[PDB]
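**Q** Shown below is the structure under consideration.
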Amino acid sequence: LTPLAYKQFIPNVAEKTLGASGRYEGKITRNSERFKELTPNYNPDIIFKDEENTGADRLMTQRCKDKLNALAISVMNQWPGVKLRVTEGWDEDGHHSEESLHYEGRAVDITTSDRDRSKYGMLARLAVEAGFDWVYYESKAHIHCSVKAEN
Amino acid sequence: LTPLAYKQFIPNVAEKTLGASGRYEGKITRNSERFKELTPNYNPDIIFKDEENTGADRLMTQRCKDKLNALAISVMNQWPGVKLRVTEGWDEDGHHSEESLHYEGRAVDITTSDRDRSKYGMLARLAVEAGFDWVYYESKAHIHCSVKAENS
Ligand SMILES: O=C(O)[C@@H]1O[C@@H](O)[C@H](OS(=O)(=O)O)[C@@H](O)[C@@H]1O[C@H]1O[C@H](COS(=O)(=O)O)[C@@H](O[C@@H]2O[C@@H](C(=O)O)[C@@H](O[C@H]3O[C@H](COS(=O)(=O)O)[C@@H](O[C@@H]4O[C@@H](C(=O)O)[C@@H](O[C@H]5O[C@H](COS(=O)(=O)O)[C@@H](O)[C@H](O)[C@H]5NS(=O)(=O)O)[C@H](O)[C@H]4OS(=O)(=O)O)[C@H](O)[C@H]3NS(=O)(=O)O)[C@H](O)[C@H]2OS(=O)(=O)O)[C@H](O)[C@H]1NS(=O)(=O)O
Ligand SMILES: O=C(O)[C@@H]1O[C@@H](O[C@H]2[C@H](O)[C@@H](NS(=O)(=O)O)[C@@H](O[C@H]3[C@H](O)[C@@H](OS(=O)(=O)O)[C@H](O[C@H]4[C@H](O)[C@@H](NS(=O)(=O)O)[C@@H](O[C@H]5[C@H](O)[C@@H](OS(=O)(=O)O)[C@H](O[C@H]6[C@H](O)[C@@H](NS(=O)(=O)O)[C@@H](O)O[C@@H]6COS(=O)(=O)O)O[C@H]5C(=O)O)O[C@@H]4COS(=O)(=O)O)O[C@H]3C(=O)O)O[C@@H]2COS(=O)(=O)O)[C@H](OS(=O)(=O)O)[C@@H](O)[C@@H]1O
Ligand SMILES: [Ca+2]
Ligand SMILES: [Ca+2]
Ligand SMILES: [Ca+2]
Ligand SMILES: [Ca+2]
Ligand SMILES: [Cl-]
Ligand SMILES: [Zn+2]
Ligand SMILES: [Zn+2]
């Protein structure tokens, strides 16, 4: 398998296009009718940074959960002793671009647990193989991955 | 004001007596309908060990939450720079006595964040003052605290 380059995204189109993760449907807040669509991921093979100390990083859509949980497996197979790490999932702080899929539970920013930046190119590649609908090597510090809305 | 002795419990009766924390109603498992009765505690003035990496230690009943949150405050007042720490809350590992209130989200095992065992006698005392319905200096390593069911 081939790792992504810094700033490469796959598919090589904009995130909110139909070929990728598709339309942004609306921010989901904690008191919203739509908050019920998010379920917390408690997978022990995933590290959630949760620096917010709210659990918000664990919240994501069913489809995001499926792809993340598949990725958790391939990460452990790629690097014995290493785990998938999420630094941002659903966000209620407002610290992404206006209209970010994080506000809707459809995106994660990820690293490896050991925080070896040299692994992140390959991490992104595994995220693509796990079926994330858009994967972007957004930063030296993390990969951004998103999914399509629930059908 | 006065710390508990090693192996002292308060009130000085069995945990599952009325007068302490009262009857064990069934184990709550993660897929159970009764799991919705547990809510995760995200109090920033409490440290959750969460060695399971599941979040299970954060899960507890409303009453447990109220008492634990009161205790978090008195712990910081007692020892400047120190916090309440939980090592076990709700448990799905099966690591307690058969019929443990941990299986129902009604118990916590606690330490101080600095892990100074000499503080634990007083920690237990503060837990009593915070309103836990049974407090037991169960081990050199931790205090066990439980609460009554939401029905009473
Ligand atoms: O600077 C340049 O060279 C260039 O400057 C210009 O030419 C250009 O841009 S600019 O316009 O000039 O600015 C550009 O070409 C370039 O800048 C760009 O690249 C540089 C260099 O990066 S690289 O060489 O390309 O790889 C970037 O600078 C580097 O990254 C930044 C950054 O923030 O992204 C800085 O990194 C430091 O800060 C982050 C943020 O953390 S924090 O400050 O909020 O705390 C650190 O990550 C966080 O901390 C880590 C950590 O310490 O390991 C995690 O904490 C974990 O560990 C502790 C316990 O550890 S320990 O054992 O006690 O030691 C534990 O308690 C935590 O709980 C644990 N987390 S866990 O439990 O959840 O697992 C945190 O999770 C991290 O939080 S996070 O930030 O939200 O992800 C990072 O480690 C830290 N590095 S440092 O070495 O400690 O200083 C630095 O400035 C630099 O880092 S580097 O590694 O030395 O290279 C620059 O940002 C970039 N521009 S930009 O990206 O576009 O903005
Ligand atoms: O008669 C009977 O039937 C019974 O017999 C006796 O009971 C037995 C126990 O059953 C048995 N345990 S066992 O599982 O059956 O094997 C054992 O008790 C031991 C156990 O090891 C353990 O109990 S338990 O967890 O199974 O319930 C517990 O261990 C303590 C340590 O002793 C304590 N050390 S300390 O220095 O005095 O504070 C402390 O560990 C710390 C340490 O700092 C460090 O660990 S270590 O390597 O030194 O071992 C480590 O630090 C980490 C830290 O873990 C981590 N954070 S986190 O919170 O852990 O997540 C982070 O901060 O990093 C640091 C540093 O790491 S690093 O950076 O260098 O990489 O871990 C911490 C820590 O875990 O807290 O605490 C542990 C557990 O406490 S905890 O806080 O709630 O987690 O207790 C000991 C013990 O003291 O006994 O043996 C007893 C019998 O005793 S005996 O061995 O003397 O024979 C007992 O009878 S009796 O006769 O003894 O009275 C009764 O149970 C029954 O009678
Ligand atoms: Ca976060
Ligand atoms: Ca956030
Ligand atoms: Ca625990
Ligand atoms: Ca447990
Ligand atoms: Cl949980
Ligand atoms: Zn992102
Ligand atoms: Zn206990």
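Note that chain A is numbered according to Swiss-Prot, with residues 40-190 shown in order.
When the header is checked for method, it gives X-ray crystallography, 2.4 Å.
Cβ from N, Cα, C; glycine included.
Got these off Swiss-Prot a minute ago, pasting:
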- A:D89 to V: Moderately reduces Ptch1 binding in vitro and signaling potency in chicken embryo neural plate explant assays compared with wild-type sequence (MUTAGEN)
- A:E90, A:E91, A:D96, A:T126, A:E127: Ca(2+) 1 binding site (BINDING)
- A:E91, A:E127, A:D130, A:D132: Ca(2+) 2 binding site (BINDING)
- A:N116 to K: Shows no change in activities at different temperatures (MUTAGEN)
- A:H141, A:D148, A:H183: Zn(2+) binding site (BINDING)
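Map the listed features onto the structure and describe their local environment.
**A** According to DSSP, A:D89 (mutagenesis position) is assigned to coil rather than to any helix or strand.
For A:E90 (Ca(2+) 1 binding site), the same-chain residues lying six or more positions away in sequence with a CB closer than 8 A to its CB are A:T126.
Around A:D130 (Ca(2+) 2 binding site), the same-chain residues at least 6 positions away in sequence with a Cβ under 8 Å from its Cβ are A:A95, A:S139, A:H141, A:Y142. DSSP gives A:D130 (Ca(2+) 2 binding site) a coil state; it is part of no helix or strand.
A:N116 (mutagenesis position) falls within a helical segment according to DSSP.
A 10 Å cutoff on Cβ-Cβ distances gives A:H141 (Zn(2+) binding site) a total of 25 other Cβ atoms nearby, all chains included.
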**Q** Three-state secondary structure of A:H183 (Zn(2+) binding site) from DSSP?
**A** strand
**Q** Could you give the Cα-Cα distance between A:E127 (Ca(2+) 1 binding site) and A:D148 (Zn(2+) binding site), in whole Å?
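**A** On Cα coordinates alone, these residues lie 5 Å apart.
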**Q** Compare the C-alpha of A:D148 (Zn(2+) binding site) with the C-alpha of each of the recorded positions A:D89, A:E91, A:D96, A:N116, and give the closest one.
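**A** If we rank A:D89, A:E91, A:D96, A:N116 by Cα distance to A:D148 (Zn(2+) binding site), first place goes to A:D96.
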**Q** Measuring Cα to Cα, how far is A:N116 (mutagenesis position) from A:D132 (Ca(2+) 2 binding site) in Å?
**A** 34
**Q** Least buried of the recorded positions A:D89, A:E91, A:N116, A:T126, A:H183, going by other Cβ atoms within 10 Å?
**A** A:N116
**Q** Where does A:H141 (Zn(2+) binding site) sit in DSSP terms: helix, strand, or coil?
**A** helix
**Q** For ligand 8, pick out the recorded positions A:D89, A:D96, A:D130, A:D148, A:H183 that have a CB under 6 angstroms away from one of its atoms.
**A** A:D148, A:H183
